[PDB]
2 protein chains.
Amino acid sequence: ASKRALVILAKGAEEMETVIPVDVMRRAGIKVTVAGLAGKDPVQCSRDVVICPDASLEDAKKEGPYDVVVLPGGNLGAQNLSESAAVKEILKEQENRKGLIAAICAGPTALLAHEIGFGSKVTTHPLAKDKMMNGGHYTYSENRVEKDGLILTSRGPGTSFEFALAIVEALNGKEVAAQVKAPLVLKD
Amino acid sequence: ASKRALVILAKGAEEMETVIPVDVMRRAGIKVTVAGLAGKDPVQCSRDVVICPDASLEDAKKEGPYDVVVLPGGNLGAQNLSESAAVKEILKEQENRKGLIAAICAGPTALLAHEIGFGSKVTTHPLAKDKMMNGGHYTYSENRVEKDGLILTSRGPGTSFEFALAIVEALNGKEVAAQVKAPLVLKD
């Protein structure tokens, strides 16, 4: 009866956009797997924070399905996610089974690379808008958090808490999200 | 001409309160050393995020002095910081040379354990107030960020961005903090 989350961690990922959702989701009782794109080895994030993943993406792929797949941002991290065939397979499968897909900042540009969720309203970091909108396959939003169907997007490191709590609300409901939120000392 | 920051990382530390200041400070051009209390080995944080430190605290101690010493929160992380003699030596030295000391959430309780900054106005996480105020050696504040002399404190994971930007402003000034802040997409 426990929900499961997959966080895909690639070199150059924004470590704040990786750790906040993982932390907040585990506070909500969600079983989170931080899967290294390139294997089990430690991952050097965009600001040189080094994180040890829980598993390789190859191994975590076999232990699905997941209720949410989370794509952190970071320009170079998002590029690595966009070039990976394993990520394409995971996202297409998740879209087919109508599971939740969550991406923040530059992360949503991986959805375009893999042709995921065309026609959805999405947001990105302001600096990633032009890349996300190449071809006009999505409709752009400036909301700090945007959810259209099974596609949940957010804008930047400073929206990471709202992004993470939106996932919790989608998976575990509004009451759990509010309980998890109070001890964090968030402003609004 | 480069400012230097020391972040002391112990088991049970709150990984969000560790990664946000490190990331934000490196965005500000500050040279940050994430020093493992127990050595160079990876550190399991409070929500099971595993971080590889840049150096052992023993090694980082020799490469001082630092313009700021940063103590993350996390109840068990703060207890480990409070029991460490090496931390006592670093903090007392930092206080004598009138360097900045920054602690967030449960982190400020390590200041009480090591008799640092008595008489200062400080804040903590609401759940750590009673422990911080044992003996009445400080004056308590409910501000999200509190700075009294060389003691800078903050309340919780949700104040981590404001806590980190206050450090940048103290070290590099108000203009740099504002430049670093804009791309984060913070609300206020």
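For chain B, we keep the numbers from Swiss-Prot: what you see runs 2-189, in order.
Recorded method is X-ray crystallography, 2.1 Å.
Cβ atoms here come from the backbone N, Cα and C positions, even for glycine.
According to Swiss-Prot, the protein has these features:
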type     : residues    : note
MUTAGEN  : B:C46 to A  : Reduces protein stability. No effect on oxidation
MUTAGEN  : B:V51 to A  : Disrupts dimer formation and strongly reduces ability to eliminate hydrogen peroxide
MUTAGEN  : B:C106 to D : Abolishes oxidation and association with mitochondria. No effect on chaperone activity
ACT_SITE : B:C106      : active site, nucleophile
ACT_SITE : B:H126      : active site
MUTAGEN  : B:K130 to R : Partially compensates for loss of stability; when associated with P-166
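Residue pair B:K130 (mutagenesis position) / B:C46 (mutagenesis position) shows a Cα separation of 22 Å. Comparing the mutagenesis positions B:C46, B:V51, B:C106 by how many other C-beta atoms lie within 10 angstroms of each C-beta, the top residue is B:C106.
Highest local Cβ density among the recorded positions B:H126, B:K130 belongs to B:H126, counted as other Cβ atoms within 10 Å over all protein chains shown. With respect to their backbone Cα atoms, B:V51 (mutagenesis position) and the residue listed as 'active site' stand 23 Å from each other.
The residue listed as 'active site' sits 4 Å from B:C106 (mutagenesis position), taking the C-alpha atoms as the reference points. Mapped onto three states, the DSSP output places B:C106 (mutagenesis position) in coil.
The two recorded residues, B:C46 (mutagenesis position) and B:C106 (mutagenesis position), show a Cα separation of 15 Å.
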